[PDB]
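> Take a look at the following structure, please.
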4 protein chains.
Amino acid sequence: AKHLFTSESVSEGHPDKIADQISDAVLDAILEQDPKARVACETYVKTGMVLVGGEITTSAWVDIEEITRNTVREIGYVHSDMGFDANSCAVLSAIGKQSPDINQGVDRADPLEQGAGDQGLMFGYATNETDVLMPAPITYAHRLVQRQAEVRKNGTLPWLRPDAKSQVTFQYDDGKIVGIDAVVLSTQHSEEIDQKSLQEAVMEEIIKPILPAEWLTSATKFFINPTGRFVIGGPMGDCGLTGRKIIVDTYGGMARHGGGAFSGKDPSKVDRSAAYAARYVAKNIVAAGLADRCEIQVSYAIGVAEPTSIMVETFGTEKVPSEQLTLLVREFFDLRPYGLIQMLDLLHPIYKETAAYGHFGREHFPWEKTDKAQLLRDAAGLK
Amino acid sequence: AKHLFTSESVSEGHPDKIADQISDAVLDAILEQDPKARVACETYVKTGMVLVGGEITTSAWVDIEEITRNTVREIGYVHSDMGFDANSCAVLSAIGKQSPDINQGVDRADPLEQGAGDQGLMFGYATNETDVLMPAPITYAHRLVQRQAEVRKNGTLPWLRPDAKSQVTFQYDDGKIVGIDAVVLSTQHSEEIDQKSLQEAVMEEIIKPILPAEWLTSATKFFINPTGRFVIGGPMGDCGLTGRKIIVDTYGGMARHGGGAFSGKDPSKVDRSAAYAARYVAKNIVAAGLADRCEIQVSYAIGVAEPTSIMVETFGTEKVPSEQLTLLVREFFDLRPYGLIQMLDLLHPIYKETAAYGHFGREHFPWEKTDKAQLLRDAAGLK
Amino acid sequence: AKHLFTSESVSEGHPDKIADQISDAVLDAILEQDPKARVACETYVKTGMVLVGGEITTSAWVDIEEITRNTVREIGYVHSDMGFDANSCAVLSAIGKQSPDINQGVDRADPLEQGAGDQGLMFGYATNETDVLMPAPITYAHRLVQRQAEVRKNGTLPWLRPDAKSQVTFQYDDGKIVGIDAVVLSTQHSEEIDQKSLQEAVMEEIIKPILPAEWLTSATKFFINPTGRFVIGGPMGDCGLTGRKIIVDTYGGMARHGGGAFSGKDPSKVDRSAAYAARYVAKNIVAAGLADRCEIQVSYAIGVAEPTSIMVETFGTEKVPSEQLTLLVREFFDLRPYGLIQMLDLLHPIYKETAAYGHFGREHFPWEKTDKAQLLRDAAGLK
Amino acid sequence: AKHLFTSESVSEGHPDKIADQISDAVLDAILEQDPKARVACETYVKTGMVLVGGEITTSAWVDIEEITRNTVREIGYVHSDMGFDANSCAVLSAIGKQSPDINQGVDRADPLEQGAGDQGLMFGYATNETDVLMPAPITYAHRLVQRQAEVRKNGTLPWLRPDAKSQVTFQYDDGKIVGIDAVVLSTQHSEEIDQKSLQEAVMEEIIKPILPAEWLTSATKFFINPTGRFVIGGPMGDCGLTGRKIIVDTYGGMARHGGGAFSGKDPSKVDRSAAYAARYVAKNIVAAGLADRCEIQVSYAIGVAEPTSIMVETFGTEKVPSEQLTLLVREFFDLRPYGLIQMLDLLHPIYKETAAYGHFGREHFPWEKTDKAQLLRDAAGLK
Ligand SMILES: Nc1ncnc2c1ncn2[C@@H]1O[C@H](COP(=O)(O)OP(=O)(O)NP(=O)(O)O)[C@@H](O)[C@H]1O
Ligand SMILES: Nc1ncnc2c1ncn2[C@@H]1O[C@H](COP(=O)(O)OP(=O)(O)NP(=O)(O)O)[C@@H](O)[C@H]1O
Ligand SMILES: C[S@@+](CC[C@H](N)C(=O)[O-])C[C@H]1O[C@@H](n2cnc3c(N)ncnc32)[C@H](O)[C@@H]1O
Ligand SMILES: C[S@@+](CC[C@H](N)C(=O)[O-])C[C@H]1O[C@@H](n2cnc3c(N)ncnc32)[C@H](O)[C@@H]1O
Ligand code: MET
Ligand code: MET
Ligand SMILES: [K+]
Ligand SMILES: [K+]
Ligand SMILES: [K+]
Ligand SMILES: [K+]
Ligand SMILES: [Mg+2]
Ligand SMILES: [Mg+2]
Ligand SMILES: [Mg+2]
Ligand SMILES: [Mg+2]
Ligand SMILES: [Mg+2]
Ligand SMILES: [Mg+2]
Ligand SMILES: [Mg+2]
Ligand SMILES: [Mg+2]
């Protein structure tokens, strides 16, 4: 059974991502000073400005302009030549405090009883398609924009600009990868180099080194800067907003999604924490060998600590009747707001780093670790 | 095989939705004056302001303050008492023009060859779970917030405020719905009514009349304004942004998603047009009885007119080998940028109405129509 | 020799003044925490927002939103009914730090040598026309708006709104006041009261009690809310900006002005400190009886500690040849940046109070005191 | 009787002036399309943005971004190197419409009866110190910044940046100029040139060619970029705002001022039109030889067509008893709102040009013309 699946990714220089980075850059700074802070930060980015707003209630004292300018600076925009400049852009702020009405339902007398930051559903996912138990398409797309950024920073291709996007579509037969049909790579550049040169250079430096030569055949079709010109990019060519990369932030469209963004919010926000916890059990279940691939899904109710719903989907690839596989889940992990935070130790400034190139796949992240696997195994035919 | 699935929806009074409405309110206005306009409008909403920005290149002449004020006004916020007021709020604008670099790849000499507005992937979906071939969870959640809004406007529950959100989780056994385990309904209100009364009133007026009495049992759990207090809402309690309701806008998490928002963009933007066209064939395939449920997926490359990928997933529920089912797709429909726009006649101001309560399910929308079904049938065992 | 002279004033509810208040409100808060802070705060106010920006370099930690909301709150706008609301309006911030390039010229190794914050000229003034040695027209105009504000707060005229402006023109014959020809008083109000009533009420409560009955004759002409309707006011009816009440802030147009605003800046800013010091010597000279009225004028050069120009003008009313009168000035006072601040002890949070109803005329202000007079007398025919 | 008087000016690259230019640039554009438009445009400018706001009620259709970007572009900021860039900066808009409440008092049935845009007082001035009957100090200071700008644009001193300010103080003995004591000239520059070179260059190219060599003696003191470094300037180093150059816009502090700004407002605004009409009669009086120097002052009441106050001050230099000189004023000119506009034909886009380097002194401006002089002479001892 043959079929085609497509995924995509964006460079750290992409408007939307710039936002996320900024958003999560502020939270980290804040958290460093106060772990129990409540941060709901939304960032808007355009031509010559950066808007950092939302609701933040913390005892910490931070500098938004500095965190912002520095964050963009690192991204790469440092001259009007590229369209945006950390040093000369505007930095606006419209940050209020979190509504007490919401807060009474979140932070209650007893810390354990403390409730979900909001209502909603989240999807977790894992697959044995790769070592990091992540789907392949998203993994390679991420690698593509990441490479472009590194070949830019190291000065290999000095004419590359921050803004860039990547798309790849794999060939799936017998349910496994047989190759790659089409490759898309768009990257901002200087008025100094020509399309052909650029195209030819992108192949050698960015695509050829990242895509497995086996999956590349005379069939594969390459799309490099199709409009034929990408000199204008960044916020000037496209408005950047927080939480608009929901899918590339997760599993590339392979798995499902509930609609909750990650960047800008502290862990008491189930959108981010319950999501991480979901990748945590899903991955751990597959590592435990209880299934080849499984999608998990939890849903919550604001101010309520106990999950409103949970469901594990193994697409038949399970090895123990879902029954015990589902009774095992709530048995081993605590999906209650104030259970996942301890479970993954989320009270730390570790999110900025998570704002570009996927929230999953980086084994050093607390939710990528698989310690519960072997124990999740004991609970079912150890041996 | 039993399992639980959860979906959610938001009222037209929800911050994020306010943005979308505004965003799509501007495009419509513009389009009315110029159908071939290029509108990429992003809106940011908070406590006392509304930020309309992005890139717009049109020959039309519109008034952002008026479209905005009027759009919010209709939503409901017209007094400081509710936290936001169309008449007294601030209306900011940061709207530039579309980058010529992008444009050269979109609008080419030959209109047919005209390319995709951007790279990316989109997911279409259909299911025989309901008459409108839409999943059930998203359909009832939408109905819940929609009811709340109507009971508010008609004056049945005058103490209701615009801001509201709804969550419902269904019981799925044997792959069909058996009932509903938990119901969540959060709505903003006045300082005049008490929780109990409120709760009791929400049940009679909003939940009881909308949820099928069959699926409601003594088991069902109801979560009404859990924090115990929701008097503060709207942009004051939560920052609103365009395109952050990606999932409730589509299929509630039942189907997949690529990451493209809808509101604020003209049809030359595949994020909205290829998405619509995808719901179109998926629905049309099920209506054609070629499958009980199928997910479609297309992906594009900026400046390129021909789709980079297409894939139909029928989850085995297909009735004709996928083979002919996939060769039929590209046979009957034109997924090229300037083929879907004619296919669905997208050059009209018909989007604002699509900004609240789902983009799918409203049979009067051009993509909800199923005319190609019977003909899609002829191409496979007519009879 | 008869002639007419007109002056005007504005309520604390006037858009421009709102800005000022806000601007100086931020400074005070900062200064309280750090007296040697460098504050250059500019505020922009419109329909539903408040923009606090400029350059601030301090070690203090303050909350702009709180200071702002509270400052507007106190002014009076607390409902959408009045057009603006401290609780529901937007608060934006674009505050960067002071340029080091300016700083090196201001704060030098030796504190005494420390230079002027900028180049410019300032005008001081004093007149025996009144006990507080202030001109009369500006004194009564201030009193008018101040009364309206007090009759509003105390609940005497509950239908009065914050926004209001006052204009008075005196009759000057033989160089002295003989009466008042025309009176102007514009005040915002509620949709509840009628013009006539309002007008009739404004006379009894605000004008009649404030203007000396002697100067009021059957000739005087009263202009009360001329357009016939002033229900819409505040930032909604008129954009408020910092430093746009330069004249009512000083002497009502009777004396001269160099163009430097007061609110929003710390004392190292000669626009404010040299100005104050100028009223100080001019007042002190008249109190010392060396002249009936004299205008002083100093000018500075950025980064330069020693004044670029000084000139005393006594309009012939002097009693000691200007010569010794000018040599006495630089003899008694220190107009060097770091001499006037000590001279008047300006490193304290005492400016917000100065943001409405005149910077001069309040004898409790450090620059209104006349201690040097008697000593300024000894230096010239004591007896 | 010796004494010192100081005045100052600012380049078209000064933040405040940038605002004014922008503000008056929008009006002209509008007016070009609709002369009877009502424009009250206030601009705020900082680091990477430009805020155009206020209240505008016109039938005209204009592009703020374009007018703005182009206006800044012409000023000179076109690279992040200089701190601001017309191409890459942000352009924001908060423009509402004029309050109808104000309007009913302005535009009434009979166009003649039409009322003053607001209340307030304005000062006109003329002096025989120079051919254009302007005071000397302000004339030379303007020339200084204007020269710097020209030596920058023509490429003479390519390392000069737009931002610059100038200060000059004249020696006045026997009531006439004897020379100049101190000269101040601050200009932004590139990291490429040194202070000494710069200073030495500024003297040859900007000061020496502009200041009369007669007035320059070994006594004169020159202050050139005192802080020792001015590389950072423009909105980055200092916040720009509309109407904050009230004094350099007029007479340099030699004459009086009422507090009304010029830029951003249409002629129905007495702040600008009554101001111009006042320079018109004052200049015309001196030209008519009725006095060596005279200050005029009018005051108005909103919605009221007939001036609330008028007074002419000739400082004894009059040649006809003030009496007939004052009865002549209201005899010859019409200071009613709808009389001055026809008097000077103000319904035209001629203001941008007036936003930098003084509103008076340019004999080609309608208010600089002296046609009524000879006729103002006939009315008093013709011969
Ligand atoms: N290093 C520097 N050396 C000399 N002049 C400078 C330097 N940096 C900035 N300036 C100038 O300082 C100007 C200050 O203008 P000014 O408008 O008078 O300041 P202000 O505090 O805003 N006061 P005002 O508008 O008069 O109330 C800036 O706009 C620059 O032209
Ligand atoms: N209907 C009305 N009747 C009378 N006064 C009004 C009315 N509407 C508004 N006003 C007042 O008009 C004021 C105008 O202030 P003003 O600041 O002098 O205007 P401006 O054009 O901004 N000029 P300025 O700052 O002096 O250059 C407003 O802020 C209100 O206090
Ligand atoms: C829970 S809020 C987002 C979290 C918030 N930004 C914070 O600071 O934690 C998201 C949505 O919940 C709803 N909401 C706001 N206040 C609420 C309350 N007290 N109880 C229930 N729902 C509420 C609104 O519709 C709002 O858009
Ligand atoms: C195609 S743009 C969005 C469409 C745009 N708002 C418009 O007005 O049509 C989205 C992303 O594509 C990339 N992009 C911008 N200009 C491009 C170009 N000329 N060629 C290819 N990709 C480009 C950027 O990374 C940008 O964030
Ligand atoms: C010498 S420019 C005017 C003052 C400037 N705002 C500052 O920060 O000091
Ligand atoms: C009398 S308020 C000052 C003028 C106001 N901006 C207007 O729109 O006319
Ligand atoms: K966008
Ligand atoms: K939010
Ligand atoms: K104004
Ligand atoms: K400033
Ligand atoms: Mg985006
Ligand atoms: Mg959510
Ligand atoms: Mg949201
Ligand atoms: Mg996309
Ligand atoms: Mg004003
Ligand atoms: Mg100044
Ligand atoms: Mg200034
Ligand atoms: Mg005024």
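Here chain D follows Swiss-Prot for its numbers: 2-384, in order, are the residues you see.
Each residue, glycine too, has its Cβ placed from N, Cα and C.
Residues annotated as ATP binding site in Swiss-Prot: D:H15, D:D164, D:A165, D:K166, D:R230, D:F231, D:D239, D:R245, D:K246, D:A262, D:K266. Looking at Swiss-Prot, you'll find the mutagenesis D:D17 to N or A noted as follows: Loss of activity. As annotated by Swiss-Prot, Mg(2+) binding site applies to D:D17, with the evidence given as experimental evidence. Feature annotation from Swiss-Prot assigns K(+) binding site to D:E43; the stated evidence is experimental evidence. Positions annotated as L-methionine binding site by Swiss-Prot, on the basis of experimental evidence: D:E56, D:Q99, D:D239, D:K270. Here the residue is the original one, while Swiss-Prot reports the published mutagenesis D:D119 to N with the comment Decrease of both AdoMet synthesis and AdoMet-activated tripolyphosphate hydrolysis. Quoted from Swiss-Prot, the note on the mutagenesis of D:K166 to M is: Decrease in AdoMet synthesis. Quoted from Swiss-Prot, the note attached to the mutagenesis of D:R245 to H or L states: Loss of activity.
Where in this structure would I find these features, and how exposed are they?
A simple way to gauge crowding: the CB of D:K246 (ATP binding site) has 26 other CB atoms within 10 angstroms, across all the protein chains here. Look at D:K246 (ATP binding site): DSSP puts it in coil.
Non-local contacts of D:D17 (mutagenesis position) by the CB criterion (under 8 A, 6+ apart in sequence, same chain) comprise D:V11, D:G241, D:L242, D:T243, D:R245, D:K246. In the three-state DSSP reading, D:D17 (mutagenesis position) counts as helix.
The Cβ of D:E43 (K(+) binding site) has 29 neighbouring Cβ atoms from other residues within 10 Å, across all protein chains displayed. In three-state terms derived from DSSP, D:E43 (K(+) binding site) belongs to an extended strand segment.
D:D239 (ATP binding site) carries neither a helix nor a strand DSSP state and counts as coil. For D:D239 (ATP binding site), other Cβ atoms within 10 Å of its Cβ number 23.
According to its DSSP assignment, D:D119 (mutagenesis position) is coil.
When Cβ atoms from all protein chains are considered, those within 10 Å of D:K166 (mutagenesis position) total 27, not counting its own.
Within 10 Å of the Cβ of D:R245 (mutagenesis position) there are 26 other Cβ atoms, across all protein chains.
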> Within 10 Å of D:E43 (K(+) binding site), Cα to Cα, which of the binding-site residues D:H15, D:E56, D:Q99, D:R230, D:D239, D:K266 are there?
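Passing the 10 Å Cα cut: D:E56, D:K266.
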> Could you list, ordered by sequence, which of these recorded positions: D:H15, D:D119, D:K166, D:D239, D:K266, D:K270, have a Cβ under 6 Å from ligand 15?
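Among the recorded positions listed, not one has its Cβ under 6 Å from ligand 15.
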> Just name the winner among D:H15, D:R230, D:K270 (the binding-site residues) by count of other CB atoms within 10 A of its CB.
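Top count of Cβ atoms within 10 Å goes to D:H15.
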> On a C-alpha basis, identify the one among D:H15, D:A165, D:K266 that is nearest to D:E56 (L-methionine binding site); the candidates are the binding-site residues.
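Of all the candidates listed, D:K266 is nearest in space.
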> Tally every other Cβ atom lying within 10 Å of the Cβ atom of D:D119 (mutagenesis position).
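By my count, 23.
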> Which recorded positions (D:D119, D:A165, D:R230) fall within 10 Å of D:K270 (L-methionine binding site) by Cα distance?
D:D119
> Taking only the Cα atoms, work out how far D:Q99 (L-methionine binding site) lies from D:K266 (ATP binding site), in Å, as a whole number.
12
> Go through the recorded positions D:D17, D:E56, D:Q99, D:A165, D:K166, D:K266 for me and flag any whose C-beta is under 8 angstroms from a C-beta on chain C.
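Of D:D17, D:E56, D:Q99, D:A165, D:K166, D:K266, the entries that lie near chain C are D:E56, D:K166.
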> Who sits close to D:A165 (ATP binding site): which same-chain residues at least 6 apart have their Cβ under 8 Å from its Cβ?
D:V11, D:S12, D:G14, D:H15, D:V146, D:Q149, D:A150, D:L186, D:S187, D:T188, D:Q189
> Provide the three-state secondary structure of D:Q99 (L-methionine binding site) computed with DSSP.
coil
> To the nearest whole angstrom, what is the C-alpha distance linking D:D239 (ATP binding site) and D:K166 (mutagenesis position)?
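Taking the Cα atoms only, D:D239 (ATP binding site) lies 13 Å from D:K166 (mutagenesis position).
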> What is the maximum Cα to Cα distance, in Å and rounded to a whole number, among the residues D:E56, D:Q99, D:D239, D:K270 annotated as binding L-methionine?
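If we measure all Cα pairs in D:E56, D:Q99, D:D239, D:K270, the largest is 30 Å.
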> To see if you understand the setup: which same-chain residues, six or more apart in sequence, place their Cβ under 8 Å from that of D:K266 (ATP binding site)?
D:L28, D:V40, D:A41, D:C42, D:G118, D:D272, D:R273
> D:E56 (L-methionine binding site) has how many other Cβ neighbours within 10 Å of its own Cβ?
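Counting Cβ neighbours of D:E56 (L-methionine binding site) within 10 Å gives 22.
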